[PDB]
Amino acid sequence: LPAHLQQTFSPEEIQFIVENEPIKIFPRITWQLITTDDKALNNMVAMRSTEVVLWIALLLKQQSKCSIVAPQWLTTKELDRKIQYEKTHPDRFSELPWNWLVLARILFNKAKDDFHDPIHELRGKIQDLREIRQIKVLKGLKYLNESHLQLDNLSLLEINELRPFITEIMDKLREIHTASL
Amino acid sequence: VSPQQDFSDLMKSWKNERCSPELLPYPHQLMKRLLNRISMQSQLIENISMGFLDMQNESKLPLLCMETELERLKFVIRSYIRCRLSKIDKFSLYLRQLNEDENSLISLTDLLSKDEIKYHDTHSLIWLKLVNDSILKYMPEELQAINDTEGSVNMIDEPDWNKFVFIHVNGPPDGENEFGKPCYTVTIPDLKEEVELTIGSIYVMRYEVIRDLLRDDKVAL
Amino acid sequence: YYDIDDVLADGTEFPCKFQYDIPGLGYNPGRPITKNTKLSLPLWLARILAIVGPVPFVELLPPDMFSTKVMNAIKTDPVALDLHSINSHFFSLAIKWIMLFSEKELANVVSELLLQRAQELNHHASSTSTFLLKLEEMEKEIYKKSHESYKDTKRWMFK
Amino acid sequence: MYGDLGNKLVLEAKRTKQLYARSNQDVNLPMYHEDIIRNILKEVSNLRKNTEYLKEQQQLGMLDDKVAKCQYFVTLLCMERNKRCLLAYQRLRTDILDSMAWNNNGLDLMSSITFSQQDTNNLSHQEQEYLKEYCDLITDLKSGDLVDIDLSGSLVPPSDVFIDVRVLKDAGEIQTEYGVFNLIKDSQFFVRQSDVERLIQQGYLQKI
Amino acid sequence: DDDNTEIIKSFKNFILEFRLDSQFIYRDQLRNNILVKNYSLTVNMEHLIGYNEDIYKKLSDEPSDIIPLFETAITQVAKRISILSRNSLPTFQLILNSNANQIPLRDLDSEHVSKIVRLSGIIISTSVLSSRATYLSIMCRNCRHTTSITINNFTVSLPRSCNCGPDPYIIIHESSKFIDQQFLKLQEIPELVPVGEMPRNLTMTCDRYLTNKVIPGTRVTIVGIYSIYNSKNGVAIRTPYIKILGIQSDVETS
């Protein structure tokens, strides 16, 4: 009996999910281990980038034995083209990593000192792109009908927050209408 | 056949499970090779952890890594089955009516786990036994049977195939079902005209129209 | 069904008059109930009495809640309308009465009202005041679920 | 007036959902109502008694009247109504219950079901037999796996993966499994998630 | 007025960039306020003075010439949040409640006039609501000049220029935007410092969203500016009142 939530995912569970996405790293180190699902790696070379899963990068970052790379889409100069492209298409939600909220929480807790110009900038940027996008969702949510919605490109977290609401009142709405014919 | 793939399919199954309004087939072919695999590595790590003390008159890292990993994947399936058992708790009756009927596919050794089937029958049994000495004594003659009257109803519910589920469309293109302009799939709702479906965009609809896409894993939930 | 909202929804009284005489009154010393007597009946029994008959046992006189004055007043300002006062059940209830009498006209009406509440309820989904007091019980329950998803996702957002 | 006692009963059922909702979930159900449902059962027995009586009366006096049908129809519904109440309440009670048997048993080394569920004897023994039979039912699921499970625990995913537990007036040391953590009031153990899951449910650990 | 641009730029930069680790308390205070349709903002001075000492240096200097540039400064922000384009959105009221140092009622004598003063007293009775104006159109009796006057706060005579004269300007009430006002009157607490004399009561004007916030008889702690009005009753003898921004009742009080 899962109790909470249960129909929607838990906010934590979507991080539990996203940490399964691989991203590049800069190992300080120069057994085996096969583990199960990793496939990697031959002993990591210091000052050499390589591709590994996230939860291990985070794990090895707590010990500061590795320096995570910043994603090419996580930058303020990069985000600028994205909010510029977002203000100008009030309908569509543009192009999203789909994890961007949760990576934006996770990579800022520890890895923060690795980013170039992380301070007081990107958080200001993504807290914004997580603003106009949210209100655009609430103003795109007036057009609700059964059964269709284009939620286009939308974050996993954004999906998860509003899920019970939409997929509940769709189940009051479509419920009268299917049944009245 | 690769480990990583069995895992991706495990995650896929887990999400598809917590999303959908109803139960899904029990995937034994994989889940059992993982239930053997973890029995292997859990023994292996305790063995290497115990052999490690012999070189001791170094690096705990691959051991810590490994162990954390095993905690994560031993969480995953435990969420899975702890969920399915709940949906069995809700659908016990429906499943019973599904079992007494011939068509189409009953519980068997497939639709439920060889472990789950026990949970089902025993829970069902002790439940009926509870309500039996509690409120049916004192037993209405028409209400002797737990099943449709009909109305209202009962249960029956809830094989609800119309409920909404967020769906994200993914799968290999041949260039099967792609009719353009962007891509697969149909759709053809009964009440409405096709949208139809675009692959780079998540589209929420009923579970019933998409159940076949779900079977093919052409759309994630 | 097992959920409390439905079995409570069936508890509500309706002004339904009898088509026929029925001696053996179970309600008191009639003994029969004279034809065309208007007696309030809960929905649970009154639901299949309109079907079984080829003339049904009851007329199904439209409930005061569905009075065309109301179905008109809900087309003005739903967001400021107080549902919790009138029944309080509406959607749990109205959903049954639309099928029972097979009325199309008001579907398009309530299907609108419930969008208009909800475009307001995604507004109190962000972290009450007085308004929370005037929701219908089931609608209210959805407010719990949404507000909880949001609260929890905010508490996850930081530490 | 006819079937309304059930509406009041489920109305009361609702408030336990209110107490399980926000909530906070401590369990502590007030009591199972045996009395009010006894009233319901006496009322329904009344009903079915008049039902078989009139079922005898159609055989003689009523002579298959068109009106007769109604009694076997309407009053029959009432039986169903009580049922609709009686199960709706009851399942609700099993929902508030089995989940409790889930999240805590309880947990290592269960090792027995005791001191849990403050309702205890106040809740009906008819439910408690179901309950003990149910945790006996879940012991078999515990015995199929070979995970290991620990199914009862770890609803919330491990991170990362070591935590810090601050003692909360617990004695101690009762940590026999794996190692003797030597429980000591006012002592925080920089211990992994493993034994933390198991020990936090009991009430020893406090800050994760 | 490039200086007002310079001040308002600093207020925007105070709302958008403020970080309590790591949520932006104000910026979300704003959103969560427009959604419920509260149209208000509550600044916490300690955060303010933490952010820049400067803007609090001026805000405790000449409050009544500045605070409205802070209002327009924040509503120009809600334009970029609550909506997006390429209405109508009233300029939000700000309510600032902060610790400072309690200044008892007896100890208010001149010298701090037009300097923000936190204090504490039991409200006697609340005066019946009446509207002031915010934005009102005006037409001339003769040349019919259509003038939209934005009246601000914190009395203000109408302009006489487009015979014509002396004051040919009519208030159009069909387009005029109005707010509300209260007039609390507060008697200082009986514990201190009555001595042998009846305690004095300073007259206070609440407005907009603080109105009807407080049941008469409940202890409170007001913040607000301190200022004087004329009200012919010489010479000159102007009488004292406390504008309130913004009020905070004592624990809890709900």
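Since chain B takes its numbers from Swiss-Prot, the residues it shows come out as 54-110, 121-238, 248-293.
How was it done? The header gives electron microscopy, 3.7 Å.
Placement of Cβ uses the backbone N, Cα and C atoms for every residue, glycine included.
Long-range Cβ contacts of B:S66 (mutagenesis position) within its own chain (separation 6+, distance under 8 Å): B:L77, B:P80, B:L83, B:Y143. Looking at Swiss-Prot, the entry for mutagenesis of B:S66 to P says: In sld5-8; temperature-sensitive mutant; in association with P-21. Defective in DNA replication.
Under its mutagenesis annotations, Swiss-Prot gives B:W67 to R the following note: In sld5-12; temperature-sensitive mutant. Defective in DNA replication. The Cβ of B:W67 (mutagenesis position) has B:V139, B:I140, B:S142, B:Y143 as same-chain neighbours under 8 Å, each 6 or more residues away in sequence. DSSP assigns B:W67 (mutagenesis position) to a helix.
Annotation for B:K150 (mutagenesis position): same-chain Cβ neighbours under 8 Å, separated by at least 6 residues, are B:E75, B:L76. The mutagenesis experiment B:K150 to E is recorded by Swiss-Prot, whose note states: In sld5-2; temperature-sensitive mutant. Defective in DNA replication.
Under the three-state DSSP scheme, B:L293 (mutagenesis position) falls in the coil class. Spatially close to B:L293 (mutagenesis position) yet at least six residues away along the chain are B:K68, B:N69, B:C72, B:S73, B:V228, B:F229, B:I230, B:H231, B:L286, judged by Cβ distances under 8 angstroms. The annotation that Swiss-Prot gives for the mutagenesis experiment B:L293 to P reads: In sld5-13; temperature-sensitive mutant. Defective in DNA replication.
For chain D, the nearby mutagenesis positions by a Cβ gap under 8 A number none, drawn from B:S66, B:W67, B:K150, B:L293. Taken residue by residue with DSSP, B:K150 (mutagenesis position) is part of a helix.
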